Amino acid sequence: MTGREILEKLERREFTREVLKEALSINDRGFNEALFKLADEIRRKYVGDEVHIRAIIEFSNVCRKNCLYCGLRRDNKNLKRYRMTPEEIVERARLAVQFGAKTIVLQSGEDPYXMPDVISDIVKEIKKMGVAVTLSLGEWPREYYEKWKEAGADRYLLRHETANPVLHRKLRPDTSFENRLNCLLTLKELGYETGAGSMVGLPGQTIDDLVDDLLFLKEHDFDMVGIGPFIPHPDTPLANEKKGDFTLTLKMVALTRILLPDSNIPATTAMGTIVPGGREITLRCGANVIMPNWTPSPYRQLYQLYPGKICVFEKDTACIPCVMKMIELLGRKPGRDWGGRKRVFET
Ligand SMILES: C[C@H](CCC(=O)NCCC[N+](C)(C)CCCS(=O)(=O)[O-])[C@H]1CC[C@H]2[C@@H]3[C@H](O)C[C@@H]4C[C@H](O)CC[C@]4(C)[C@H]3C[C@H](O)[C@]12C
Ligand SMILES: Nc1ncnc2c1ncn2[C@@H]1O[C@H](CSCC[C@H](N)C(=O)O)[C@@H](O)[C@H]1O
Ligand code: SF4
Ligand SMILES: [Cl-]
Ligand SMILES: [Cl-]
Ligand SMILES: [Cl-]
């Protein structure tokens, strides 16, 4: 079909595999710009002009897993490992709340040391501050997720990475797509607001794989969807592979908004790493969330999932003010509340 025809089907919500494949395969500038406009408009209509700020503290770069794409993979000996103390994490969260953060995201490698009880203790202390707590700690037993929910955690981010089970197992040799999905289903069952999402441009990933990622997200109706380009890391087996394409990744974000109009969708730091101003573009093509880095020195520079991260040389407290300026210059507003999902039930 022509681009005009694909757009019309998207506007009528005929979200067929064929329509999604064609949307991702067409490279016409006019088509792409119309797609981005559509996603921007849907975002405005369903989630408004508030951009929700989630302050992220990357509190440990220790990891037991060996994901082929990730700089924190256990086989990477060329990385100084660190662990923030629970007191450091709590006080760093407190500083973020003092700076106006209404959600605190705790992210780490899969570091056994903290699991589950130290995390629970930290979550309890941060919840006293009257903010939302989101965890992004990887794959753990149901019992750990249960304990963290009881401790007061609100949300959990666990990107599905790739919905192709063969590619998933190759890239993540400690685990499987089946495991990843089971974690996500468990998190939802436990009452977390649950985030999934994927990387774009992984080695061996196809356009049909991207369509499958979109259909998977639509199937499970996730509260949050985190999408970024694959960025090769020099100290990993994928060092010499091609980076994901910014425009294709942007189309995935746009299509995600169109498919899941009331979801929360970040403009990820990976988008701003591969293209200067990439986050700002992404906030205008369907995204409505930003995650300023709140990891303190000297640890921020050591949390290297991928290289070149833009947040690294800035002062400890720079990123919250930075994103507030960003939000204003985009003609948007900061979030007024915790920015939980506001479901619009439809047909
Ligand atoms: C942390 C310190 C010391 C005082 C303190 O510990 N303050 C706790 C405030 C707690 N809250 C954020 C919940 C207040 C919300 C009030 S509000 O009226 O916005 O609803 C205070 C003193 C001045 C404050 C900055 C300025 O103001 C400018 C700017 C306003 C934005 O907006 C948020 C960002 C920013 C950079 C502010 C951050 C922070 O806050 C500062 C550094
Ligand atoms: N090289 C790379 N390029 C782009 N994104 C990457 C990347 N390496 C890792 N990521 C992304 O960073 C996200 C957080 S990894 C940290 C949280 C947890 N260990 C977990 O695995 O879920 C991953 O879900 C992945 O999508
Ligand atoms: S993606 Fe998460 S689990 Fe995999 S190596 Fe990186 S930090 Fe560890
Ligand atoms: Cl969140
Ligand atoms: Cl994310
Ligand atoms: Cl990212």
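Even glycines carry a Cβ here, placed using N, Cα and C.
The Cβ of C63 (mutagenesis position) has 22 neighbouring Cβ atoms from other residues within 10 Å, across all protein chains displayed. Under mutagenesis, Swiss-Prot gives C63 to A with this note: Eliminates binding of one iron-sulfur cluster; when associated with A-67 and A-70.
The [4Fe-4S] cluster binding site feature in Swiss-Prot is assigned to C63, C67, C70. For the recorded site, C67 (mutagenesis position), the DSSP three-state label reads coil.
Using a 10 Å radius centred on the Cβ of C67 (mutagenesis position) and all shown protein chains, the other Cβ atoms total 23. According to Swiss-Prot, the mutagenesis experiment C67 to A carries this note: Eliminates binding of one iron-sulfur cluster; when associated with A-63 and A-70.
Annotation for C70 (mutagenesis position): same-chain Cβ neighbours under 8 Å, separated by at least 6 residues, are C63, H233, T236, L305, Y306. Experimental mutagenesis is annotated in Swiss-Prot for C70 to A, with the remark: Eliminates binding of one iron-sulfur cluster; when associated with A-63 and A-67.
In the three-state DSSP scheme, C319 ([2Fe-2S] cluster binding site) falls into the helix class. The [2Fe-2S] cluster binding site annotation in Swiss-Prot covers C311, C319, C322, and the record cites a large-scale study or a structure entry as its basis.
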**Prompt:** What same-chain residues, at least 6 away in sequence, bring their CB to under 8 Å of the CB of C322 ([2Fe-2S] cluster binding site)?
**Reply:** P292, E314
**Prompt:** What count of other C-beta atoms do you get within 10 angstroms of the C-beta of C319 ([2Fe-2S] cluster binding site), across all chains shown?
**Reply:** 26
**Message:** Around the C-beta of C311 ([2Fe-2S] cluster binding site), how many further C-beta atoms are within 10 angstroms, looking at every protein chain?
**Reply:** 21
**Distance [Cα-Cα, Å, rounded] between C67 (mutagenesis position) and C311 ([2Fe-2S] cluster binding site)** = 23
